[PDB]
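Q: Below you will find the structure I want to go over with you.
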Amino acid sequence: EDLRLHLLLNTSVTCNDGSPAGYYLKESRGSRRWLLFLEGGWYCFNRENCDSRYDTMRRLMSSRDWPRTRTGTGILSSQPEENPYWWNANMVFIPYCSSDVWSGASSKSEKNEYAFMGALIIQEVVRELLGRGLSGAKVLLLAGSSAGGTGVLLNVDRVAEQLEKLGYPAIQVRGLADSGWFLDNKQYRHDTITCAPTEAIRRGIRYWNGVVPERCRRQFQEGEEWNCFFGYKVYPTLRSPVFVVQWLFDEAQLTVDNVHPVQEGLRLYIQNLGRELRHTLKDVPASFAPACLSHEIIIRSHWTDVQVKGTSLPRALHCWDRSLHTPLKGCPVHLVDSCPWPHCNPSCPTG
Ligand SMILES: FC(F)(F)c1cc(-n2ccnn2)ccc1Cl
Ligand SMILES: *[C@@H]1O[C@H](CO)[C@@H](O)[C@H](O)[C@H]1NC(C)=O
């Protein structure tokens, strides 16, 4: 259990129920690389569906029952056999306890039953880590899976601005967004369960006092900031380098699309979803998008097994690092499958 819990010293920065937020840390004294990982786990967007989440997903809304340690897995592992990419880095796991896709800036108060502080949690973790060795870093990689991957897209440029304003312009801030690149597409068939993500995010932003990156906000303007939660719309507005990992047939995407022998209508729907996803990645130079039906990858212990065009994700990330020192021979960073059906790639996770 190699990462140790630290609750935030600023106890005004809280989980949904007012308990302090926090982070799990494993330092690597001989390293100037820092990996800050944002946990996922959907979201809630009104009193009734947040109350239900508090009953059966309470660790996603409160720190009162968190364990003192967590084991680092996948990209958070310190063993080179499990993590060829960054096994020697300083490792930070930030639990998701704000239910706001890491976008909120609202406290619990006489008018708010819950606090939605995801964007402030990230900034306060960064602030407190500067005193624990981050001040010496060369690279800060903000990574995340699922809602945490969307959280990377929403917060990577604000972390860069924070460090510049605090006096640390030499720390290179980068993002790694895993399974958080969603499409606001037409559902296959069309309350909490009946609310499409565009409408649920629109309501969430108001409930959370949600915030989005500045350039994206200026493009879409008031009332339309929900657009910035969709990767293909927010990514072109970002200045920090961001590596995008996305299954072409993501299970959470299919869930919001109301998809579960496949006949022609659904066959064409699935094939068109894969084609649309591949199209949105055409101009993303650092990306890894295998043709599999799955969800999340980078903190799985067997994350090294999947390959696109014969290149694994830890290798692609290493090639990305090299590229950030014109292309590299045999060290690709843009890896998007072209085959049109789940598991047409033989290295897909077996389940
Ligand atoms: F696809 C959606 F629904 F749009 C989407 C899905 C999530 N999600 C799923 C699991 N964890 N977070 C978050 C934001 C968005 Cl935008
Ligand atoms: C604590 O965090 C709050 C909320 O982000 C911030 O406004 C304030 O500057 C911090 N206060 C203290 C006492 O650290």
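Residue numbering: from 1, along the chain as shown.
The way this entry was determined, per its header, is X-ray crystallography, 1.5 Å.
Keep in mind that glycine also has a Cβ here, set from the backbone N, Cα and C atoms.
Straight from Swiss-Prot, here's the annotation block:
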- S146: active site, charge relay system (ACT_SITE)
- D250: active site, charge relay system (ACT_SITE)
- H295: active site, charge relay system (ACT_SITE)
- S146 to A (Swiss-Prot position 232): Abolishes enzyme activity. Unable to mediate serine depalmitoleoylation of WNT proteins (MUTAGEN)
Q: Please report the distance from the Cα of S146 (mutagenesis position) to the Cα of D250 (active site, charge relay system), rounded to the nearest angstrom.
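A: Each residue's Cα considered, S146 (mutagenesis position) and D250 (active site, charge relay system) end up 10 Å apart.
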Q: Just checking: Cα distance in Å between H190 and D191, the two residues bordering 4 missing ones?
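A: End-to-end across the missing region, Cα to Cα: 12 Å.
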Q: Can you give me the CA-CA distance across the unmodelled stretch from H325 to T326? There are 7 residues absent, and I want it in whole angstrom.
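A: Unmodelled segment endpoints: Cα atoms separated by 11 Å.
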Q: Select one residue from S146, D250, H295: among these recorded positions, choose the one with the most other Cβ atoms within 10 Å of its Cβ.
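A: When each Cβ's neighbours within 10 Å are tallied, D250 tops the list.
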Q: What Cα-Cα separation, expressed in whole Å, is found between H295 (active site, charge relay system) and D250 (active site, charge relay system)?
A: 6
Q: Take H260 and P261, the residues on either side of 4 unmodelled positions, and give their C-alpha distance in whole angstrom.
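A: End-to-end across the missing region, Cα to Cα: 12 Å.
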Q: DSSP on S146 (mutagenesis position), three-state: which is it?
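A: Its secondary structure by DSSP: coil.
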